[PDB]
Amino acid sequence: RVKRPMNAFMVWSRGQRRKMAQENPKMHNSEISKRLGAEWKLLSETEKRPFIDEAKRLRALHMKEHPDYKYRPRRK
Amino acid sequence: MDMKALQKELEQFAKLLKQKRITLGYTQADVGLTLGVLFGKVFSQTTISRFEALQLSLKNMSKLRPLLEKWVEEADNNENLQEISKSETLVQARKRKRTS
DNA sequence: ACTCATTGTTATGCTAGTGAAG
DNA sequence: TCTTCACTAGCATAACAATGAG
């Protein structure tokens, strides 16, 4: 089953949280994720740019690969 | 002329529109915003979603189709411009650093 | 097999607002 | 003016991407 493509945050967050867990284990991902949203908010456009371009490339490749994808949630 | 052929052409167009917006890296919200800016009429993310889902009045689909065509033209122009400019900067910086 | 956080992109339930025909 | 009926563009907000320990 095809999973929905990841945004720019998700890309950067994925990068960070691996190093952060290597660095300091027995830290739960809840503290981790609060920390990373906090951090990401503080970056400039300049800083964000490669992750933005990366997520663009990912969405492009996802559509290219699965042409007939449609995001189908399960609403409450 | 008939609703069958028109809906067929429109549904294929909607697919093509999505294709292009993805390959150009615009979010749905982005397309709305830019359409807003270059035709002076705001368009919500919602209506764009509805468009790409062929969940709009045939009239509305065909009402927006010209606007999207002009948008796609302008978008693609900007892409080509940026692409050429970027590679230009590349060649420039390269040669410069090299000789220096 | 969950819940847990986070940002950002998408789908859509849910309007308050707008007429048409009785 | 008030009542249903049916659409309607937009406003909200939840769903789901990654990750893996509780």
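Each position is counted from 1, following the chain as shown.
Per the header of the entry, the method used was X-ray crystallography, 3.1 Å.
Just so you know, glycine gets a Cβ as well, placed from its N, Cα and C.
Long-range neighbours of B:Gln28 (DNA binding site) (same chain, six or more residues apart, CB within less than 8 Å of its CB): B:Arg21, B:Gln45, B:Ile48, B:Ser49, B:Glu52. Annotation comment: Swiss-Prot describes B:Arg21, B:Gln28 as DNA binding site, evidence class experimental evidence.
With a 10 A radius on its CB, B:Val37 (mutagenesis position) counts 10 other CB atoms from all the protein chains. Here the residue is the original one, while Swiss-Prot reports the published mutagenesis B:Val37 to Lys (Swiss-Prot position 166) with the comment No change in DNA binding. No loss of self-renewal ability in iPS cells. No change in nuclear location.
Annotation note: B:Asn77 (mutagenesis position) sits in a helical segment as assigned by DSSP. Taking Cβ-Cβ distances under 8 Å and a sequence separation of 6 or more, B:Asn77 (mutagenesis position) has no neighbours in its chain. B:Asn77 to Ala (Swiss-Prot position 206) appears in Swiss-Prot as a mutagenesis experiment; the accompanying note says: No change in DNA binding. Reduced self-renewal ability in iPS cells. No change in nuclear location.
Same-chain residues at least 6 positions away in sequence with a Cβ under 8 Å from that of B:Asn78 (mutagenesis position) are not found in this chain. A mutagenesis experiment is reported in Swiss-Prot for this position, B:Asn78 to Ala (Swiss-Prot position 207), and the note states: No change in DNA binding. No change in nuclear location.
A sphere of 10 angstroms centred on the C-beta of B:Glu79 (mutagenesis position) encloses 14 other C-beta atoms. According to Swiss-Prot, the mutagenesis experiment B:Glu79 to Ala (Swiss-Prot position 208) carries this note: No change in DNA binding. No loss of self-renewal ability in iPS cells. No change in nuclear location.
All chains included, 10 other C-beta atoms sit within 10 angstroms of the C-beta of B:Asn80 (mutagenesis position). Recorded in Swiss-Prot as a mutagenesis result, B:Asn80 to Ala (Swiss-Prot position 209) carries the remark: No change in DNA binding. Reduced self-renewal ability in iPS cells. No change in nuclear location.
Under the heading of mutagenesis, Swiss-Prot lists B:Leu81 to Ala (Swiss-Prot position 210) and annotates it as follows: No change in DNA binding. Loss of self-renewal ability in iPS cells. No change in nuclear location. No loss of ability to bind SOX2. Reduced levels of CHD4 and SMARCA4 in a POU5F1 pulldown assay. Summarising the environment of B:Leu81 (mutagenesis position), the number of other Cβ atoms within 10 Å of its Cβ, over all protein chains shown, is 10.
Every protein chain considered, the tally of other Cβ atoms within 10 Å of the Cβ of B:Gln82 (mutagenesis position) stands at 10. According to Swiss-Prot, the mutagenesis experiment B:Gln82 to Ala (Swiss-Prot position 211) carries the following note: No change in DNA binding. No loss of self-renewal ability in iPS cells. No change in nuclear location.
DSSP assigns B:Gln82 (mutagenesis position) to a helix in the three-state reduction. Under mutagenesis, Swiss-Prot gives B:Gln82 to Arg (Swiss-Prot position 211) with this note: No change in DNA binding. Loss of self-renewal ability in iPS cells. No change in nuclear location.
Here the C-alpha separation of B:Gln82 (mutagenesis position) and B:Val37 (mutagenesis position) works out to 19 Å.
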